[PDB]
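Note sheet for the following structure.
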Amino acid sequence: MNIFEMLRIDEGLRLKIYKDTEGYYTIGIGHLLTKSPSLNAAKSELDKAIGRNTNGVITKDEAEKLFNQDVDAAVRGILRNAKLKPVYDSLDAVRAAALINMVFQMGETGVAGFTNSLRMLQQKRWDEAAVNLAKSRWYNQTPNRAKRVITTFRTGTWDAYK
């Protein structure tokens, strides 16, 4: 299993414009279109993204394609990010996916704010990191995802996903 499969699980697949849980226009596999309340705006952002006039509708392939860009971007940010990189560097193939899942979900800045958990991970203090991550807003709010990702950092296995 890998980051793609994991996120596809976490984000689901929607081929028609939807609203994320903050009310933001979204599509596909967690592709945020715009933070504008204007549906016209998101449709316009979409067409721009796809390269065609979609009418707020995309194909599974178009989605997979945006998905790929998104994942790549998430990895780059981690890498451009100063708090992140060193953590990414200390993590195994599996736990690295988990980190990436968080960045994708909350953004560079968002993830870089888990100050204690990040040092704990950095130190390979799994359980404790886990213990602490569970004490977040993030987890309270998206407990299903949070839990899986937390179990991922703790075990270094795909169990929570199997």
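Method on record in the header is X-ray crystallography, 2.1 Å.
Here the Cβ of each residue, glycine as well, is placed from N, Cα and C on the backbone.
According to Swiss-Prot, the features are:
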MUTAGEN   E11 to N  Loss of 84% of enzymatic activity
MUTAGEN   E11 to Q  Complete loss of activity
ACT_SITE  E11  active site, proton donor/acceptor
MUTAGEN   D20 to C  Nearly no effet on specific enzymatic activity
MUTAGEN   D20 to A, N, S or T  Complete loss of enzymatic activity
MUTAGEN   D20 to E or Q  Loss of 99% of enzymatic activity
ACT_SITE  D20  active site, proton donor/acceptor
MUTAGEN   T26 to E  Complete loss of activity at neutral pH; covalently bound substrate
MUTAGEN   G30 to A  Almost complete loss of enzymatic activity
BINDING   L32, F104, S117, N132  substrate binding site
MUTAGEN   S117 to F  10-fold decrease in enzymatic activity
MUTAGEN   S117 to I  500-fold decrease in enzymatic activity
MUTAGEN   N132 to I  5-fold decrease in enzymatic activity
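The record assigns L32, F104, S117, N132 to the substrate binding site, and the maximum Cα to Cα distance across that set is 28 Å. Neighbour density for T26 (mutagenesis position): within 10 A of its CB lie 20 other CB atoms from the protein chains shown. The Cα of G30 (mutagenesis position) lies closest to that of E11, out of the recorded positions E11, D20, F104, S117, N132.
Cβ neighbour density within 10 Å is lowest for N132 among the mutagenesis positions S117, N132. Only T26, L32, from the recorded positions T26, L32, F104, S117, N132, place their Cα within 10 Å of the Cα belonging to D20 (mutagenesis position). Between the listed mutagenesis positions, namely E11, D20, the fewest other CB atoms within 10 angstroms of a CB are found at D20. Sorted by the number of other CB atoms within 10 A, the recorded positions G30, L32 start with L32, the lowest. In the structure as shown, the Cβ atom of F104 (substrate binding site) sits within 10 Å of 24 other Cβ atoms. The two recorded residues, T26 (mutagenesis position) and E11 (mutagenesis position), show a Cα separation of 11 Å.
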